[PDB]
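Visitor: Below are the structure tokens for one structure; questions will follow.
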Amino acid sequence: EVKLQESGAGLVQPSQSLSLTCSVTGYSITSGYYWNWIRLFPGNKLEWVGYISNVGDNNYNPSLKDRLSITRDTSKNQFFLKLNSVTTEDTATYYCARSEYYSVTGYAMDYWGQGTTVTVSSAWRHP
Amino acid sequence: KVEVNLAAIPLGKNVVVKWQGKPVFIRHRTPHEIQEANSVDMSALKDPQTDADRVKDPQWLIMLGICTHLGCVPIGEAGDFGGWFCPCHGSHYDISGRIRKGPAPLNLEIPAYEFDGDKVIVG
Amino acid sequence: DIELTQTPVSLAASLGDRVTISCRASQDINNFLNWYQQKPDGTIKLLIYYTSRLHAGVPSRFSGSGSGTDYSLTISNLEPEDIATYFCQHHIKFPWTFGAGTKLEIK
Ligand code: FES
């Protein structure tokens, strides 16, 4: 069985960089399919952020393409999201998920992460 | 060039049809099997292939039922990996028909095929 | 960019009866339409892919039909944990886009 565990800062200050890590166990990132990142806004509107393939190719949503950076670390088996210069806009619960791809049925996200809720607040938080 | 009517094949059943004197295995896979097939790490395979590298439509497993070791025909729904077992020298294949244990060096070969509605055309 | 419209928007029903949600896209998508289930606790799961194919674990009471630009998601009975938010995406071209959402409540 495949498992995705998400972790990272659940609160960042505007103008800074949001960094989320998605740990995968029970299947290597380099072994196959696509590794995605998506966010769920409070107004209930899921948005596809982007992905990194098993080869290392990126594919980002043109809406955020100039800010994000989805990298990985084969050694520890985990991929990351890095959304630069955040705003109150970027306040959403982020999800990392795997999507398969069959030439007939197309893509489909079959394995989802727990979900990490991030808030872009000016507040202070103990690191 | 053989035409098989997929609409005739039930849920989790195996059908064997002749093509150029060689047996062609066709399984209408269940949702659970499809997951079992696409959730295996390459590190556990002597012949590394994703289930997608082997099938066009995850519902239809279409392969040559010729053991890659010495040519016997593997037995369906047998073995230690939920797929096929070759009685000749004990090769076990998984639900994607990949070699998991035994002397066979390769996964069951996939012949060329195209879909056309309720029927597939192997050849 | 394509965009889906999930209607009805957050409609409720009884303790065990059929319900039909839909997803209409701006452009034309072959049948590349998936459906996701977001549990109240935040757990999101895949339910249907390629407009009608069921995923592993999803009960038989779930259907899926449609084509071209109009789609569906029928249920047999909401007995007892079918209460969640259902989404729908397309994947004929990047970027993938989801629907507005559809909450399922019990009166
Ligand atoms: S021929 Fe199948 S194991 Fe030898």
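Using Swiss-Prot numbers, chain B covers 93-215, in order.
Every residue, even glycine, has its Cβ placed from backbone N, Cα and C.
According to Swiss-Prot, the protein has these features:
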- B:123-214: domain 'Rieske' (DOMAIN)
- B:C159 to S: Loss of activity (MUTAGEN)
- B:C159, B:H161, B:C178, B:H181: [2Fe-2S] cluster binding site (BINDING)
- B:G163 to D: Partial loss of activity (MUTAGEN)
- B:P166 to L: Partial loss of activity (MUTAGEN)
- B:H184 to R: No loss of activity (MUTAGEN)
- B:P195 to S: No loss of activity (MUTAGEN)
Visitor: What is the nearest of the recorded positions B:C178, B:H181, B:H184, B:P195 to B:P166 (mutagenesis position), using the Cα of each?
Guide: B:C178
Visitor: Just to verify: the residue among B:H161, B:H181, B:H184 with the fewest other Cβ atoms within 10 Å, which of the recorded positions is it?
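Guide: It is B:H181 that, of the recorded positions B:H161, B:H181, B:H184, has the fewest other Cβ atoms within 10 Å.
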Visitor: Could you measure between B:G163 (mutagenesis position) and B:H184 (mutagenesis position) for me? Cα positions, answer in whole angstrom.
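Guide: That separation, Cα to Cα, works out to 14 Å.
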Visitor: So how many of the residues in the domain 'Rieske' (B:123-214) end up helix, strand or coil by DSSP?
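Guide: Here the numbers are 15 helix, 24 strand, 53 coil.
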Visitor: For the [2Fe-2S] cluster site given as B:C159, B:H161, B:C178, B:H181, which other residues of the same chain have their Cβ within 8 Å of the site's Cβ centre?
Guide: B:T160, B:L162, B:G163, B:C164, B:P166, B:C180, B:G182, B:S183, B:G194, B:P195, B:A196
Visitor: Inside 10 Å of the Cβ of B:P166 (mutagenesis position), count up the other Cβ atoms and send me the figure.
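Guide: Taking every protein chain into account, the count is 26.
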Visitor: Among the mutagenesis positions listed here, B:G163, B:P195, which has the most company in the form of other Cβ atoms within 10 Å of its Cβ?
Guide: B:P195
Visitor: Drop a 10 Å sphere on every Cβ of the recorded positions B:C159, B:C178 and tell me which sphere holds the fewest other Cβ atoms.
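Guide: Selected from the recorded positions B:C159, B:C178 on minimum Cβ neighbours within 10 Å: B:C159.
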